[PDB]
Amino acid sequence: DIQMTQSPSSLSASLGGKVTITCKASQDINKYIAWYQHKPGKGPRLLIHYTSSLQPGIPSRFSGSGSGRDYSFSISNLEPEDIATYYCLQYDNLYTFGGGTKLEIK
Amino acid sequence: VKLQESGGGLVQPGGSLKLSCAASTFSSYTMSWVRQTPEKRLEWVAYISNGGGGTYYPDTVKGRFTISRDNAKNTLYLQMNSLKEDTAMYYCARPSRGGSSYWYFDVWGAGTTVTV
Amino acid sequence: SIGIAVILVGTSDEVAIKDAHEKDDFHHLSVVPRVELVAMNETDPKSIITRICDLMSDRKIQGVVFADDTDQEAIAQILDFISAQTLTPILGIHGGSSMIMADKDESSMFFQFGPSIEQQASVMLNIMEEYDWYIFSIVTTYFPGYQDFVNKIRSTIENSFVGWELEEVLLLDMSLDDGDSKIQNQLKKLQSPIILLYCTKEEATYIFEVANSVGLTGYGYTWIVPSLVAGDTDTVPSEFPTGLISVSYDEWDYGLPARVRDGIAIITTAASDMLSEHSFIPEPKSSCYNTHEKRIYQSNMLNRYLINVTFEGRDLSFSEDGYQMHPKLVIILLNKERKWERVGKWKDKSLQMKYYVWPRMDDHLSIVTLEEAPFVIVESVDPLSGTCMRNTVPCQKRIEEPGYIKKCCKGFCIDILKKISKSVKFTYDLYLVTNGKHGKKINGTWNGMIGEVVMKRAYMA
Amino acid sequence: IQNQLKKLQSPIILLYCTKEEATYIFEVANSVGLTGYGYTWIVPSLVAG
Amino acid sequence: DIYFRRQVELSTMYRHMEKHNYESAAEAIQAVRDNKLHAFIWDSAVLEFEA
Amino acid sequence: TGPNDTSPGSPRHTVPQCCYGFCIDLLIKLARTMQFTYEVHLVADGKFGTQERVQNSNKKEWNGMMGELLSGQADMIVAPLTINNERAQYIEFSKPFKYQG
Amino acid sequence: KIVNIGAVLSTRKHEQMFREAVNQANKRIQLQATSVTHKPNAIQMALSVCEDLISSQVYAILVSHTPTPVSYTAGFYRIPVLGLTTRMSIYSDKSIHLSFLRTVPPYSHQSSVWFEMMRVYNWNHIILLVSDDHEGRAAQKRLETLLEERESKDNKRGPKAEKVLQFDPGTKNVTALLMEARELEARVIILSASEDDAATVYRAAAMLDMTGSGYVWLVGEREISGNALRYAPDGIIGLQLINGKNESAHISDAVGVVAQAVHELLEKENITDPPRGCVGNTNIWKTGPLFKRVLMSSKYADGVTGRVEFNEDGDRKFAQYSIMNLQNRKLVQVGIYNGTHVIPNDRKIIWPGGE
């Protein structure tokens, strides 16, 4: 089956910085992308659809671009109720997942 | 419709713990669930279709796991064996737009832990 | 996985259509479907194509199922063009495409309708072999593809036992639609009881005015009014008497979501056949305006697979463009100024019709008889046709059961009655006695044939 | 005259009338198509002389 | 078989003929002499020689 | 040249056979009269030629011998072949040898 | 009263022929202009339909010289008959197009051109090779419509041919069919196939020596390309149409027959107009049959090189030919054709192979 690998290992940024995390799968995904964020012990929150379509209730702080099998997802202007950890999903075959990173604030 | 997990534990070292997530229409809705690493990674566990068929896993927990579901009580059933190096939290997630296919959920569960 | 897109255009209920398929458990198969709904107030051709191929890049769509509230004679024929351009299957029943006959391409991947127009003529033959109706006249205008059709129903000879009885085909040019100097000079052949008429609704609206102008009204009815050509029973003008005898499958579709689920099962079965025999999934096309060649050569195994697939006791082997052998067919009853409905049943060879008499715009007798030596001989029916050739009678024997099979009667008195019928004017209702007590008087009453005489049952004996 | 026809598919038709009403009825017979067929048979000379 | 299917008055006879026909002349000629077939119809210029 | 179906079930083995009789003697006289080189090969099945609607379609082929006359397998038929209205639609005959019934 | 004129192919002929043609038809009743060329093939050229038709299709249908996709897209909208100098055989299919009219005879229309050959050099032994396409069946139907003539009431009504074949294996098998066709005594060959199939029957006739003496060949249109494809020395007879390569004479006779049709339609009263755009609209417009009527009832002697007429299907009705034959590798021109007249020669016929 297809396997994914996110990267790398860190979200070291200040209040209102800029970070970007990459969806990297083993096979062509045709922009099959999602993005989730959660606190430790709270539960995920949907971000992103096919064309980086954001969610009602999710602010415009989150954008992204990419295609084929490689996607980038950028977070900026971050308020610390989003102390979270960001994760990418592909569903070409049934579901796919990689590593992903956690957020720290300095 | 809301999702609520139950059956949390890892009380036998190397045992088998059938966890579940009940729902309150889920019969045309597939199921696949998530453990969390100390690196918090939302790694996949199993795959069922809405109709009980399509029994699959990712490469992490293959070879040991016995899988089923019941759309009458709206619950999942899978025994955890190879989570024995993790202090994981598990939640259930019901993917949107129904079918035997998969789509993008906002329909996730509540989140409960499995601790050894 | 494979990609199946459904599109509905025009006002419909996508909930019953959604719910019908999402309970169909397509497991026990190797591949599973992928539905995609798209609605409907947008009705230009270019928007339709540029919407289909507008989508066709994000999702792997293997094809499109469109709808029954459009007019498909127009746009839809170009589907075989785009189909051969895209190598993707398109099925369906729907809309204005009611039995479309054309010279579609060889590399198109699409089947549609149900029976052919000649298989329709074959069931029209089984209809005329129910009441031994014999064609005295055919009248068809010069369509681009009518005259071959009639010259094939003409060349489908019927072997004797029966009158083969053509006597006139009539091709009339409706360009020069002079109903005075053309339709009058082509008539006079209407002194005959059966006239076939294969046309469209608008030119029937013209030609029924011409037929009313000459006097083709009384005579009763004028015979074949093919429903599948000019299919709008609700808004047909009616400038004639009753009409609408004929056949379509177009029962108001109790089965339309079942047709969608059956078609999905057909596609999934074909893909399962490809996975059982070769296993490889051809990837669907991903564009329309850009790099439009899109893995240009593809295995022609799918056209062969689209025909070899059948669904359990229901779907037929799908060979001629979409012209099947035994789909369910219906028969319609008979007035257009009072929107009458279906009165017949057809299933896979058989016809069941619940009128039994021809209306006409008292000489009807019941007649009760008795089997004996060679005056009224009772024999069984043919095991291939049901009816009787030389015997020419029902003899509806009761068991009661006036639906017991119409046993053939021969002999001398029947040959006398068949001359006496043409002698004055008759109509039979021929049946046998049941109590078996012909010509007997017991205390109070009579039995048998005289028993059905004393019971005043509109009789002869 | 149209409802009384259709009996003209036959080769012999007798017609006993006057000249003026024949002038009317021959227009009606031309209007229906009673031309070819050849001739229409008895044209009694002594009436419309 | 052409003369019988052409005729309408003999049609019932032909319908009785459809279940017992043979493929060759000698087959029916031998089958008449074995009393399995009481009669046979063919041309005079062969049957009058065979008799 | 005999048929391939020398034993009229399965096998197909054509052999040189030998013939003699009435039509052979008259053919001898006609070939000697009209300078004919000729070959004689027997028929496929032995069903005298008839017409029927075959292949559940609008096609009427001629079974047996007359189809082989129509298909160019021969150019003359010298056999006890009767005269009918249906065979003589497009097949020219001669003055017919005999009178029988 | 300022009509429009469409065009589809390329930017040399739009410059003559278009600004000059609006001024030519302005003597009638005024015209102007929009035109485009359509550079890619399938469906990208079908994409740009009704980017030009937004107000052109009230008064003009784009016309010019595989020519088949845009005719299907812009033939949906109840679009009357167009004359375009194509190579559509499939233009006698009057349901699937309400819009075609040839200005050049099709691939099958060489058949009556053959039928007039039956009189001069009356020969009655013909093997006619015919491909298994729909084109071949159409040509077959036309040549059988030609065979079913001379029904009154001198040894024959005409030459009825030996037989025809069907010939599915174009690129695979010619030897078995030709081995059977050698036996039939006929010496006249009618061959209607592709030019690569002509370069193939170049093999099997040379191996069977069925190209020598007596063997008269009657090829279709796509044998004059085959001389390049490497086809056998002489006695083959071929035909060739008057200019279909000097397209200025075509666009000129096109502008003459459309100026006559615009002037003929402009003199009437109930010329209702189609709606504009293609924005959800249906151009269901009662003067469509009237366009066919106005074209079908007028002649067309106007032009530069010859009388051009139109049939009920949309053919030219006239057969103007230079007839060639390759006399040792070169196409010498022999007499010419003109409908029903004589074929006036000016050269000598060799004869096939030896003699």
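What you see of chain C is 34-394, 403-440, 448-509, where the numbers are those given in Swiss-Prot.
Structure determined by electron microscopy, 6.6 Å.
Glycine residues also receive a Cβ, built from the backbone N, Cα and C atoms like all the rest.
What Swiss-Prot says about this one:
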| type | residues | note |
| --- | --- | --- |
| MUTAGEN | C:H60 to A | Normal zinc binding |
| MUTAGEN | C:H127 to A | Reduced zinc binding |
| BINDING | C:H127, C:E284 | Zn(2+) binding site |
| MUTAGEN | C:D283 to A | Slightly reduced zinc binding |
| MUTAGEN | C:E284 to A | Reduced zinc binding |
| MUTAGEN | C:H311 to A | Normal zinc binding |
| MUTAGEN | C:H359 to A | Normal zinc binding |
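Annotated features taken from Swiss-Prot, shown on the structure.
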| residue | record | Cβ within 10 Å |
| --- | --- | --- |
| C:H60 | mutagenesis position | 14 |
| C:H127 | mutagenesis position | 24 |
| C:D283 | mutagenesis position | 18 |
| C:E284 | mutagenesis position | 16 |
| C:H311 | mutagenesis position | 11 |
| C:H359 | mutagenesis position | 15 |
>> Rank aside, I only need the closest one: which of the mutagenesis positions C:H60, C:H127, C:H311, C:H359 has its C-alpha nearest to that of C:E284 (mutagenesis position)?
In response: C:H127
> In angstrom units, rounded to an integer, how far apart are the Cα atoms of C:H127 (mutagenesis position) and C:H311 (mutagenesis position)?
Replying inline: 32
> Rounded to an integer, what is the Cα-Cα distance in Å between C:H359 (mutagenesis position) and C:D283 (mutagenesis position)?
Replying inline: 14
> Looking at the mutagenesis positions C:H127, C:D283, C:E284, C:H311, which ones have a CB within reach of chain B, meaning under 8 Å Cβ to CB?
Replying inline: none
> Can you tell me how far the Cα of C:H311 (mutagenesis position) sits from the Cα of C:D283 (mutagenesis position), in Å?
Replying inline: 38
>> Measuring Cα to Cα, how far is C:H60 (mutagenesis position) from C:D283 (mutagenesis position) in Å?
In response: 32
>> With DSSP assignments reduced to helix, strand and coil, which class does C:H60 (mutagenesis position) get?
In response: coil
> Listed in sequence order, which of the mutagenesis positions C:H60, C:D283, C:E284, C:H311, C:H359 sit with a CB under 8 A of chain D?
Replying inline: none
